[PDB]
Amino acid sequence: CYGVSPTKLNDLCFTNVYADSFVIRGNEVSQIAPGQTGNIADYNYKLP
Amino acid sequence: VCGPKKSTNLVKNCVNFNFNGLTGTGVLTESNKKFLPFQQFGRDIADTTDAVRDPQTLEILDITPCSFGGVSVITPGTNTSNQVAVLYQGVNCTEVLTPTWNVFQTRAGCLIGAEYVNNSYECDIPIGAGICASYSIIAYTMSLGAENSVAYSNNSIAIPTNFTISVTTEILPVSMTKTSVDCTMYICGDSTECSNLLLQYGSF
Amino acid sequence: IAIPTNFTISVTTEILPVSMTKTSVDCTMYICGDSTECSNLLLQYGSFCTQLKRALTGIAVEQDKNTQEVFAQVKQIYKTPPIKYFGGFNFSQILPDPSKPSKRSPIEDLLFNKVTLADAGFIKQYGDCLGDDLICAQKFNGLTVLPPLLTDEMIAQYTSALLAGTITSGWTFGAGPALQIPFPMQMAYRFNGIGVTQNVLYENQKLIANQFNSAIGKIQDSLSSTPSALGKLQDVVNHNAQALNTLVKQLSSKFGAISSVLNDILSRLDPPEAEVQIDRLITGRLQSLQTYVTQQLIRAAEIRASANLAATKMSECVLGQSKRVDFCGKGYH
Amino acid sequence: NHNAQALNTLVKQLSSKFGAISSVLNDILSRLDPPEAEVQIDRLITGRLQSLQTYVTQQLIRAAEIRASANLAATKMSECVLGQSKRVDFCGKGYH
Amino acid sequence: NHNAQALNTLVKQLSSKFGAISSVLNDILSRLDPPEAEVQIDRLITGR
């Protein structure tokens, strides 16, 4: 959880929460993070 | 979208508030601002929240911190007495809590524990705004000097017939104690890895 | 050889700062305002708060000490005689005027109006801190201005006493008892001191009084027309105000944290990962406070030097006569 | 007293943790491994370096003040002792 | 000479690492990802 706590989350408010859903390969779960590079990052799904 | 926490009743005029997760402490007052429909929070110069919109009612409430001020204690030497005076600087007497623990309003702050007198003496303890305290603890306006007037005239002159050879002392510092500080023995005493890490900080 | 056959009595102004605005900064309310865990973590940095408080208290005491050493040089408050006649010399522009609420001269009334203070440190009844300001934000963030010991009325009384003692005793009031002496004789002694025979004054007293009155009038006109006459005091006040504004603006910085607000970090993250941000915020704010204290100490040293120079000039030119060239203005003082 | 208090404060600042688990270097070196002990020793190093820099700045300011006072004292010596100064209120109150 | 030595010391302080892996900015930018390069950029900025 970037910028927020996984446990201290039921006491805050949000503007609009969007749940992005996608399935990637097991060994390919490394680029789901800010500033990462790779195939899935540069071609499929990039995080700011 | 918020959490499962329930809302409480709204009170105005020093309580803790929680507006959409924004926690803090201060008083709430009816504001005269012109918040836009898409504006929810306000921000002052100091990057703090000065006004907030309630989620239930669309009224705007200002956020002002509770009353506070410096506490200056006026006390003589311990070898003389134990009674002390309290000066709430910047706070009026009608406004004066964190501390667990004869009233005169000065231009510097409310003074509690000292009795104001009309007679003026030399300033013993500098309090502020021309008022000085002295040992019960009394408060008085400091005197600038003895009252005197020169008998000036068109043809009057004063010439002394005697003189007094006086001697006056004057103390002036010329030097102070030298100091040599070894950064290594001070920061990383009897340590090798600490010194290796400190060597990376340059030539400080 | 060139020898002058006439002379022009000129009056020149000189502005010198004596003190500056006091400042008391509460480290706790500034860094960890209305926070408990932040205040507990702040205690791990040592006595930096105590050092800052001692430095600010020393500066505040030193300002009053400089003011006392500059203005309070005599032990008696000499009053002006009721007959405002001094051989033609008109001192009504520099003597205090009882018609005003404050016993200040018409010249001092212009000096106090040309300089505008940001915060004098008076009493605030909490009524103007809310509703329909920079000073309010500084006070809420811990920056508090303390009033000086000697008020404006006491400084005006000291100035009037010095002026009366001068115009009634020459230079004898500073060295001892105030020996009364006619002003057309004090001027004769001054002329004999600057190297001019007294008969010149005893023959051109009327012309010299007219020149002095015209010079005082021109000085008043210049102070009323030229706004940059008291630029030094205004620059000092503006520097202090800008330092306070910068110190209260530094709270907007994040210093590498996720947010500049402590409550936001405490509510968004758990303590194990919020302490690493609270530490950065505390370090940044403490560095800002230390930089402000260092700048204030440098400014206090400069003000101490200026006040020592002003007290020396007072004791030399006002309480006596100085033969130093270009010290008490340009020309034979 | 100011010099003594400055020295005492500088020797007391070693007791601070500056956000570390302990103020003693040996305790940190014996309780944690170097990968996580370097980040703890760095905080103490930075804190002590900042304390030393603040002490040096205060000492430089005091040294400038002492230099000004010593120049004034030398001027007063050369004027009042080695001669006779006509400056009012310089060599004490009264005709020097 | 004091002014020149102050300038030389200020330009030499750039050689310090201040706890980072390297004093060169480009080396840190090219060797570590932004998730773990900011922790060194911050130390360098603080030291300088």
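For chain B, we keep the numbers from Swiss-Prot: what you see runs 524-536, 538-620, 629-633, 641-674, 691-759, in order.
Backbone N, Cα and C atoms are what each Cβ position is placed from, and that goes for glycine too.
Copied from Swiss-Prot, the annotated features are:
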VARIANT   B:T547 to K  In strain: Omicron/BA.1
VARIANT   B:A570 to D  In strain: Alpha/B.1.1.7
VARIANT   B:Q613 to H  In strain: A23.1
VARIANT   B:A701 to V  In strain: Beta/B.1.351, Iota/B.1.526
VARIANT   B:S704 to L  In strain: Omicron/BA.2.12.1
VARIANT   B:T716 to I  In strain: Alpha/B.1.1.7
- Task: Which residue among the variant positions B:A570, B:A701 has the fewest other Cβ atoms within 10 Å of its Cβ, if you could check?
- Result: B:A701
- For B:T547 (variant position), which residues of its chain lie six or more apart in sequence with Cβ-Cβ distance below 8 Å? B:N540, B:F541
- Message: Among all protein chains shown, how many Cβ atoms are found within 10 Å of the Cβ of B:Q613 (variant position), not counting that one?
- Response: 22
- Message: Applying a 10 Å Cβ distance cut-off over all chains shown, what neighbour count does B:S704 (variant position) have?
- Response: 15
- Message: Let me check the 10 A CB neighbour count of B:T716 (variant position). How many other CB atoms are there?
- Response: 4
- Cα-Cα distance linking B:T716 (variant position) and B:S704 (variant position), given in Å to the nearest integer: 21
